[PDB]
Amino acid sequence: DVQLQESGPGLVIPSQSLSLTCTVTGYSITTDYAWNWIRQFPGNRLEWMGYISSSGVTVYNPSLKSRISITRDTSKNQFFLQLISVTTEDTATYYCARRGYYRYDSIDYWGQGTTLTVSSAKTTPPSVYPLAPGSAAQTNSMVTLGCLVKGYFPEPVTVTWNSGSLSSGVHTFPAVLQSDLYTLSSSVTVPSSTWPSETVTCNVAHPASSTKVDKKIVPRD
Amino acid sequence: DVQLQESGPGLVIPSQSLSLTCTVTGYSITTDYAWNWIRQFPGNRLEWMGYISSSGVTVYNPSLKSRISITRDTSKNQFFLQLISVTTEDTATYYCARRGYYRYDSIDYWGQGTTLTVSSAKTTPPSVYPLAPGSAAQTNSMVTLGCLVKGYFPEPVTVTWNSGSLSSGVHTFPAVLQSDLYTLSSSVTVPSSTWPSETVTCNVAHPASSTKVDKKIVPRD
Amino acid sequence: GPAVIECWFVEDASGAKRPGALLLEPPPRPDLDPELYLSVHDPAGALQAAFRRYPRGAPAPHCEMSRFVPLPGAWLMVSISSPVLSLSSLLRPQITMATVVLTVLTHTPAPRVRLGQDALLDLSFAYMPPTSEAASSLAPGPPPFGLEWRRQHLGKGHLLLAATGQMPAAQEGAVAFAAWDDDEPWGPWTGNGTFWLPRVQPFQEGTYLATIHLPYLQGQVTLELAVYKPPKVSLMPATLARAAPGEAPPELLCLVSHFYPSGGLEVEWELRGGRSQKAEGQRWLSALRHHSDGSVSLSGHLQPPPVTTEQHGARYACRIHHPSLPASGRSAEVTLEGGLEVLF
Amino acid sequence: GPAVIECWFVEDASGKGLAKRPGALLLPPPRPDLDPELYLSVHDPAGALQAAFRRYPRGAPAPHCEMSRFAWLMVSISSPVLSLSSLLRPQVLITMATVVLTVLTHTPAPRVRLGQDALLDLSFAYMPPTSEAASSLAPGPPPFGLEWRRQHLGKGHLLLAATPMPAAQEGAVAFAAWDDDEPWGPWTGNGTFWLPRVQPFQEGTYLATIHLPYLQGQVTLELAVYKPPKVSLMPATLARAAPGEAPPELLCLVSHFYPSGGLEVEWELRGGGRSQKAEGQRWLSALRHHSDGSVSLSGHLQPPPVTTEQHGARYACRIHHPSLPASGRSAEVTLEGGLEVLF
Amino acid sequence: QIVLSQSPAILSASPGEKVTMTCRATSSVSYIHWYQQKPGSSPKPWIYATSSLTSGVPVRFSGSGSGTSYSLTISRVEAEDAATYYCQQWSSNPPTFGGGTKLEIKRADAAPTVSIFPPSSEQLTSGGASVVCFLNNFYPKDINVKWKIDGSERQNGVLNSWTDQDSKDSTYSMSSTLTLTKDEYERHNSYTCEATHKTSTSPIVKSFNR
Amino acid sequence: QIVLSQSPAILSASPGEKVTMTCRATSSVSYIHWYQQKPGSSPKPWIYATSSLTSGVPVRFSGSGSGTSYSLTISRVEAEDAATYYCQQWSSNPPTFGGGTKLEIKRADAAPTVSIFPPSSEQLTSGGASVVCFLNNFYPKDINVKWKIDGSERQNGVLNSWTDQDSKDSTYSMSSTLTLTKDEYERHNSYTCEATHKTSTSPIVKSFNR
Ligand SMILES: *[C@@H]1O[C@H](CO)[C@@H](O)[C@H](O)[C@H]1NC(C)=O
Ligand SMILES: *[C@@H]1O[C@H](CO)[C@@H](O)[C@H](O)[C@H]1NC(C)=O
């Protein structure tokens, strides 16, 4: 299956050093296939960074050589990315990926990616608020609900309705910046017969600050 | 003081090999600087071929490495260019040139250039015809004369009037290629009071055919 | 900055020192012989830019020349030391004029890192190759270089990191970064070199020698890494283990926890009400308790006079000054509210 | 070109003659007459061995092909069109193999005219193992060496080489370069050899060697030189004899040709009719060696006295040589005027 | 450094047209590989070796090109193909990518389903009050949302987000959010979320505080 | 392979004007060198190290630039400056040149002086006859030549060429050559050389067959 898993803090202070980690399973990083690091800036501009080559031997982008160091842990099947003296221009989505040793070989396997921003920050957990329609609202045979998420910074947030049981009719909007806090909202549409009775709860997780809360939508008397 | 002079055959049969030589005076090719070969295609597109260094080391354009060879002869203070298995696309004027070993160095000395043609050829010597004013001319205070050089292959053929004595009022027009033959004309302008007196000779030389003919411009009968 | 640098030439094979000048019709000054009075030519630009970026009106930096001998014409090595920068340069002659071949520079020779944080040593370098190198080079370009980092243990050299085809040694989690600024075929080349040390402990402070290995050339710079840590200060009273109240005179203990430099730590006692006033009573300091994380701790003991009614609501305080603290120091206090019956 | 190649797997060691068994190269039909170890399904990622068969001339015969133990297998394919050498690595049943190195020439038997320049052209393709890319910081095509040697009983004679040129003999120049310098994949390159003004002493067998790290590729070329002779006919006589005693005797001069063997002179009398091979005593002179290696030769013929019926006819010597067309060259002198009086 | 340039940048197509984007390199390149990336997920390997499909990619995709010019073709576009495609080479030392080419799907114009929401009880206990407004499933991407409180469109305290494009509906969605202070929230009674679309004129939805 | 690009293909200017030509690189380079090339001559080194003038270059020339954008400036265009200028870098393995920038010089319009010449007596002996017409010293470049054999126009067998310009006159010259065969030349008598310029209309010069 040869999967890859990025692991990072998501937040780093300027002029400090970041350390990312890629854990691969179902394949050993010492047999073949150079293991790379690729980041995507805001605006969707890919940039290759470097790789460790199954037997050590690091090869880097010439523009980053004075700032990049890639290592690997043979015992744990992990390899790492290190960037020194980061700046606001370094915030991006970082991917680790596999690539063969021949010209017809492509970057055949990618990780899920970790968001990483660089700011003065002070990471804050979010505050999840339910969203129910008004008591004097017109009745349609399909009601829509949601839960507002605000008060958090680091970078990413996840929203899952009914722990993934509600997949269709779900709309999760991107976040916006107010001062130093992010804010996004999620939407779910469900038949009117299946509400009051039977749950519909808004599960929200948020790493970095390490929080995961649930919010039940109900009243609005 | 320091000069470069290219030489060699102006015509080469396709699939054969050309060989040019550069002779340099006022400076030895063993002391310093690189000694280069630059060619200019029809269309004024410069292209760097390679160089030989002051130690005999050679560096080539990656697009020509399988087809080029630059040598040198320190006894005659010459370095040579050898292009193997030439084609029609190799037709250009070739320059030898000098450049230092540092990034702020420019190509500070060039040669005069040597025209090189590649085709099935069949060299022919030109036919120089005088161009005299008509019998019913207004003969004002300005007598324009000329000569027509028609019927030659390899492109060159320089043209002078009175062997440099007639320098002003001269217009040497470029040659046009009809079929496999070239043809050009030259124009010279002298006052009407000094053509029936003194001589106005048209000097033509074709180096590839080894001819150097002179044509005295005489009035018609 | 300045266009001229005074200096002295020493003979390493001793068993002296002559004057000399370095010019970065010139100014004559015939107090030097044309053998130590050098007019420098820096086409790489690393030497001229150093004194161009020099602080305006700063004192003159220390300098010394030596006779360098390349080993696996003449050569003059110039070492310049200053609180602004540390520099090593190689010069080749032909006032006698000379050209600069190799230059190693750092603008932070005294980096001060906070305990437990990451230290970042920075240097740069510039190399101007002779024509013999470009003429002999198949596919010319920047030469390969080595970058080693050592820490002097007051009588022993200890290698930490080395930018490398695999013969390095990485100790204490350190990493080295090094890169030319471009891979152009010609001209002088400039490059960056940095040294990252994680979670610095006071056993890693001292002299750091950074060495640049060019194929036939050497460069060396020195850095003085120093560590600091601010103390955590607290103030609490009472005394002894199973002793009755008042058996011993009332005691105030100002405890300082986890500060490294272990020197120049001054403890002071004040009483703030009725305006402020320096505290009265017997006072002394405990003995240092050395920890494992490098830092230390201390206790200051104060026996004050009995608590009068006029000092109700007034508070006792211990103020502290230390190089790891600003001019105001750090303070701790205890207010005489429900705890004045102990000291009275 | 052909879709399958029949070959022979040869063995040595025993010294009792080359032992050989059948074998084929499939660029899968069942082959019973071939053991499964000799039936190879070749995989050519560099595409040199495969392309040489796709560009093979249509209707051309099957080229000779033999594999030998280098389980490294070395394939040697020979034909008047191409000489190929390939190295295969292993990993009904069919043993799978992969082409690692392929060195190939399309001029195995070049024929050059005396005085002209010879151009020996080869090409090569290299498929590296993953262990080479995995250990290359700043990776790319490896540096190689390309040496040129002319073989003859006596000593190995290296003429030119790719710069690691520390050779350069007889004015020869070597040309070699990868097709690109891309970091990955298999690489391809060319290797040409130039010989200026080829003289007869430069004839022989030429061996081209590719010098890759822990790898060796080799092909052989057979350079041959020729020179069409100049033919002429004229009356002539002996020098150190009695005045007027020797018979007329014609002279056929064969001037400046190199391949001394295979040249025969023949006489005719073109006008009964024209078809009439000349009668009389004939012989051949010795070879006149020139400084350029070519030779010359004289033909003689003592014909019978010319009658009044042979008037208008003419004698002629036909020259045949491998460097000549099937009709050969012919020179004739006419029996009219003063020649009828001499003959 | 070889630079790759993708020409169409963005290209629109109805479900059923043949489309083609191009990737032009500055230098010769042996192979160019393509990657399909939808928003929020990593780029998927789409085709390698110029023209070889990666397992799982529909056969309606195809790659072509040589030397310095390449292309990617969809015989008939599909709603599930709405994403950005990147071409990549590794013929020089630093492998590069193209700027991408987004494939926007054309679709019949559809009106949005709007719905407003009052602030939560846990939010008022904190001190703030945010009223949200969802506009779901409309195709014409351009749309204005005006927060009229008894008339005036109140600003300086509002923010809205957008959905890229649905892989099945081929539609868009918006989410306007007006953040207020509690002192200014309970002092008013009207809260209206006005829309603006190319399908009708007016469509409003409101909620009364009382 | 770094590729240089020059902004205008041809820059037209008048004597005394300050004009700027630019050169843009795909990748960053340290220095850019400029060369002046008049036609039929060798490219002369004009500016080295981005801003330094070669020994002999007039002080009215100046260069600037950094990274990937460089420029060449003439503080005062003069007639002898008419040439083609190339920028050159050597930061990669193959040093490349720009496409060139031809500096054409605007000038007051000038009428040409026409001159016709009959075939040479030595030419008729071979078997051919060429009638030559010369158009000398005109600036507006674009010119038309109508050949009138006796009366009708000859639209076949006409070849001509131009000069590139002039370092002193800033004008141009043209040479039309109506070539014929000796058998198809004696059949007609009059031969007129007509010109058409933007100065005046129709200067005609003709010759009468003996
Ligand atoms: C490292 O290189 C960059 C760009 O080449 C430069 O801006 C920076 O000043 C260098 N570092 C130091 C410490 O000079
Ligand atoms: C190598 O030889 C082949 C033979 O046809 C030719 O096509 C190819 O262009 C050559 N390579 C180079 C770099 O010229």
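All residue numbers here begin at 1 and follow the chain in the order shown.
Looks like X-ray crystallography, 2.8 Å, at least that's what the header says.
Each Cβ is built from the backbone N, Cα and C atoms, and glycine gets one as well.
Per Swiss-Prot, the features are:
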type: MUTAGEN; residues: D:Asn190 to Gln (Swiss-Prot position 253); note: Reduces the recruitment of PDIA3 to TAP1-TAP2 transporter
type: MUTAGEN; residues: D:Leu207 to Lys (Swiss-Prot position 270); note: Decreases cell surface expression of MR1-metabolite antigen complex
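Counting every protein chain shown, 16 other Cβ atoms lie within 10 Å of the Cβ of D:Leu207 (mutagenesis position). Where the chain is interrupted between D:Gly271 and D:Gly272, 2 residues are left out of the deposited model, and the two C-alpha atoms stand 9 angstrom apart. Proximity of D:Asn190 (mutagenesis position) to non-local residues of its own chain (separation of 6 or more, Cβ distance below 8 Å) is seen for D:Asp121, D:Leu122, D:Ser123, D:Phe124, D:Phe175, D:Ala176, D:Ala177, D:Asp179, given in sequence order. Spanning 25 unmodelled residues, the distance from D:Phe70 to D:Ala71 taken between Cα atoms equals 8 Å.
Each end of the 6-residue unmodelled stretch has a Cα atom, at D:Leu27 and at D:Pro28, and these lie 10 Å apart. Gap in the deposited chain: 5 residues are missing between D:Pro164 and D:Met165, whose Cα atoms are separated by 7 Å. In the deposited model, 7 residues between D:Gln91 and D:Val92 are left unbuilt, and the Cα atoms of these two flanking residues are separated by 17 Å.
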